[PDB]
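S.K.: Sharing a structure here in structure tokens format.
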Amino acid sequence: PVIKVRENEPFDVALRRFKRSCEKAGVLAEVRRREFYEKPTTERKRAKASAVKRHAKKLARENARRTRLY
Amino acid sequence: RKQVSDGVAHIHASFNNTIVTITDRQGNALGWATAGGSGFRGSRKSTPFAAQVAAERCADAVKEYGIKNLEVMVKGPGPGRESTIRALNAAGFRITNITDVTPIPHXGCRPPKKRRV
Amino acid sequence: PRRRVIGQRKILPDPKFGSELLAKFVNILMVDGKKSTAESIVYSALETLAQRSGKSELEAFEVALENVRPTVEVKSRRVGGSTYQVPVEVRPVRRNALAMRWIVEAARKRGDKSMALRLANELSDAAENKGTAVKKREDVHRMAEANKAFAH
RNA sequence: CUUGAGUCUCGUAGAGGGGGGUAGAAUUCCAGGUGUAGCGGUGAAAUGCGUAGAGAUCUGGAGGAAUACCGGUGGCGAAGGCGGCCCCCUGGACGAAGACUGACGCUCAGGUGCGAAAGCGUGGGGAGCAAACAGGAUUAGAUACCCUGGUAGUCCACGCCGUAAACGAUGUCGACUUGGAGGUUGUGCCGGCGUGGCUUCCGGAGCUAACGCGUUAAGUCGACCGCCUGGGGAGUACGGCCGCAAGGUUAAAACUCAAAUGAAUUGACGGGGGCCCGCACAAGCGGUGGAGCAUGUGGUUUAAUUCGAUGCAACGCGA
RNA sequence: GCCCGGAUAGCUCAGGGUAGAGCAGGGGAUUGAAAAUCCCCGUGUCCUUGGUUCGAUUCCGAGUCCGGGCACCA
RNA sequence: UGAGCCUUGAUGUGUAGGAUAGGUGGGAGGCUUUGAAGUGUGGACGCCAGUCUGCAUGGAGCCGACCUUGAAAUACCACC
Ligand SMILES: [Mg+2]
Ligand SMILES: [Mg+2]
Ligand SMILES: [Mg+2]
Ligand SMILES: [Mg+2]
Ligand SMILES: [Mg+2]
Ligand SMILES: [Mg+2]
Ligand SMILES: [Mg+2]
Ligand SMILES: [Mg+2]
Ligand SMILES: [Mg+2]
Ligand SMILES: [Mg+2]
Ligand SMILES: [Mg+2]
Ligand SMILES: [Mg+2]
Ligand SMILES: [Mg+2]
Ligand SMILES: [Mg+2]
Ligand SMILES: [Mg+2]
Ligand SMILES: [Mg+2]
Ligand SMILES: [Mg+2]
Ligand SMILES: [Mg+2]
Ligand SMILES: [Mg+2]
Ligand SMILES: [Mg+2]
Ligand SMILES: [Mg+2]
Ligand SMILES: [Mg+2]
Ligand SMILES: [Mg+2]
Ligand SMILES: [Mg+2]
Ligand SMILES: [Mg+2]
Ligand SMILES: [Mg+2]
Ligand SMILES: [Mg+2]
Ligand SMILES: [Mg+2]
Ligand SMILES: [Mg+2]
Ligand SMILES: [Mg+2]
Ligand SMILES: [Mg+2]
Ligand SMILES: [Mg+2]
Ligand SMILES: [Mg+2]
Ligand SMILES: [Mg+2]
Ligand SMILES: [Mg+2]
């Protein structure tokens, strides 16, 4: 997240570039994950839950087109 | 007492409070201001407005050295990150760099236990 | 309500000035449906104020009005048990309504002989920043000023 | 005899295991420069740290534990489990063609070995975290949840312990029985076409009390082993064996009840989730609760103070 | 006894043409609570007395009380 | 680096008020081309009102009681 202002731009452009760099670097996520200790069991459980939910939503949207509402 | 004409702004933003300091390029401090020492205490100390006010007070407390060129380093997840930089620019300096320098363990130590609120 | 169906109610002008603002002032001051008494009191107080001020009935009243209008208020909002006091802008119609309400309320709490004299004194004080209405306006403004950190 | 079982040749992938070395980020502590009035924490506070100069920022040093991104319903192992990089020692699996031995096999009571975390013994180590403990709060109380500190322990060597929702709540081996969409790892032929090993989701017949399982079977069969016989009492008492201890393993009876239980169905409820409404809140205006009187009720009194209505939905009610 | 310092708001106390900061207490904003935040309200020979000065709490002198170091202590 | 002894520079704008004037003064004439009213210029302090300033252009004026102050004006001038 190193942002050097180039020649002749307004401030807001530089601020937005810095914000985009921070968002793409995943900084706040890493600092919020590492605030409290997570047991290994909880980590595995949440990973499996995320995978299951993603697959279920994918199947639902895949089959959603064929049914028509009105 | 001395003229430096350029310096580094260190912003330390946390979930409870925000601290702003100005240093030279070698790290020696020149002045500082904080959101808790600006009349805001309690739930009002951890808001972007308090960070902006603290940045204004820090800028006003360092007029003597005649700084015009400024660099920004931000660490921490607190609300007062963008507001402080906006207020710092509104104070009249010209910002050359912006950087996030928040620490990251590459494993590190073991965090405290989760709160059962 | 939950629906937002109503429109707006038409206000009739006052008899001998043709201004709906003074008609609303009369409406605010009126009690028990006795409108003639309210009109007599309002007219007498306006006459006395214009005589001691010299400008006129109307623009003296407007000048005394614009020294009581607020521009920001505070509303309570509970989130986690505690209540923040969020400041909010005041729409112009609400501004006039609050101004008239505060002027009438201030004139009600006084120790003069007649209600017309009470209103005249309070309104003249308002025209030059000494009435209790101006104090209330300033108190509201500074209370909103204190809670600027919660203005989202 | 070669078709089950095993050997030999070439290669492939992998956090499989034991031992040693080393790198970078971060936390804590020590020393020093700048600099000045707060920091820290919470729902809000306080205990706590700070003018004896903290917190913030810069430089140098010490020490311990764990390896961000890669990272993936990805991989390896009999299970427990295994994650930075490099070297040494080492186990298994799979594939392509070929030669070899010639039933050398499956299962297994007793027996032997391995076995998370906490715990025990002797000796080291100790950054961070954190049972017990102390203080601050919250509360009717709060031996708690929340905050500030904090010792065993968590780390290493050697030896005990032998238990977990040790779970796929599903013993091991072999055979047969329609499909679809993926992941990962080999090999053949000309991106296409085949052919092996492991693996995730859906589903057919069939099965099942249903839920569901469904070629990785809970379908159709064969071989061997372990275990069950209503709920409490009780995985407890006594005896034996094992252990330094904590305790583990084997394992009852009297007495008592008429049930205890599994899956699914309709409601109701939630300090579960969505979408709406009503003077239900919000915005306003005027009241009641205070005073005097009218009226009804309770209670008390009386010979009687007639009877009934008595949460909202009784109390200017039958009247 | 000698010396060294101080007495000011209800409390802590800062400061020759002056009396001040905060907290205690009253009410309203305010809600079911303390926060929280608002606003106002006094809280005055600056121990007393005399003396200089165009006026002294800011200068000097002395008496009431209190602290510290010493003296007397036969 | 702390203290003392010197010497100098300024500094010290209640209230009136041209006046960032402390009690006290020999005493209203010095200064000026031994480059001056006022200009450009650079500097220190400053309750920022008003001093002071290295140099020059520039050229030679300010100027003392005089009335608001209790006081008079670094007009030459002592002491703190
Ligand atoms: Mg914590
Ligand atoms: Mg409505
Ligand atoms: Mg490997
Ligand atoms: Mg390995
Ligand atoms: Mg230090
Ligand atoms: Mg495997
Ligand atoms: Mg190997
Ligand atoms: Mg043969
Ligand atoms: Mg056995
Ligand atoms: Mg252990
Ligand atoms: Mg132990
Ligand atoms: Mg031990
Ligand atoms: Mg030990
Ligand atoms: Mg406690
Ligand atoms: Mg701790
Ligand atoms: Mg222990
Ligand atoms: Mg068991
Ligand atoms: Mg079992
Ligand atoms: Mg098994
Ligand atoms: Mg089988
Ligand atoms: Mg299925
Ligand atoms: Mg069955
Ligand atoms: Mg039985
Ligand atoms: Mg037993
Ligand atoms: Mg026994
Ligand atoms: Mg023991
Ligand atoms: Mg049942
Ligand atoms: Mg059931
Ligand atoms: Mg429901
Ligand atoms: Mg519901
Ligand atoms: Mg209402
Ligand atoms: Mg009444
Ligand atoms: Mg009755
Ligand atoms: Mg009845
Ligand atoms: Mg009625």
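Swiss-Prot numbering applies to chain C: residues 2-153, in that order.
Looks like electron microscopy, 2.9 Å, at least that's what the header says.
Each Cβ is built from the backbone N, Cα and C atoms, and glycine gets one as well.
Found this in Swiss-Prot, in case it helps:
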MUTAGEN   C:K36 to A or E  Defective in ribosome assembly
MUTAGEN   C:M116 to G  Significantly decreases affinity for its own mRNA
S.K.: What same-chain residues, at least 6 away in sequence, bring their CB to under 8 Å of the CB of C:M116 (mutagenesis position)?
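M.R.: Those within reach of C:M116 (mutagenesis position), by Cβ under 8 Å and sequence separation of 6 or more, are C:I42, C:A108.
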S.K.: To see if you understand the setup: which same-chain residues, six or more apart in sequence, place their Cβ under 8 Å from that of C:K36 (mutagenesis position)?
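M.R.: C:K36 (mutagenesis position) has long-range Cβ partners C:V27.
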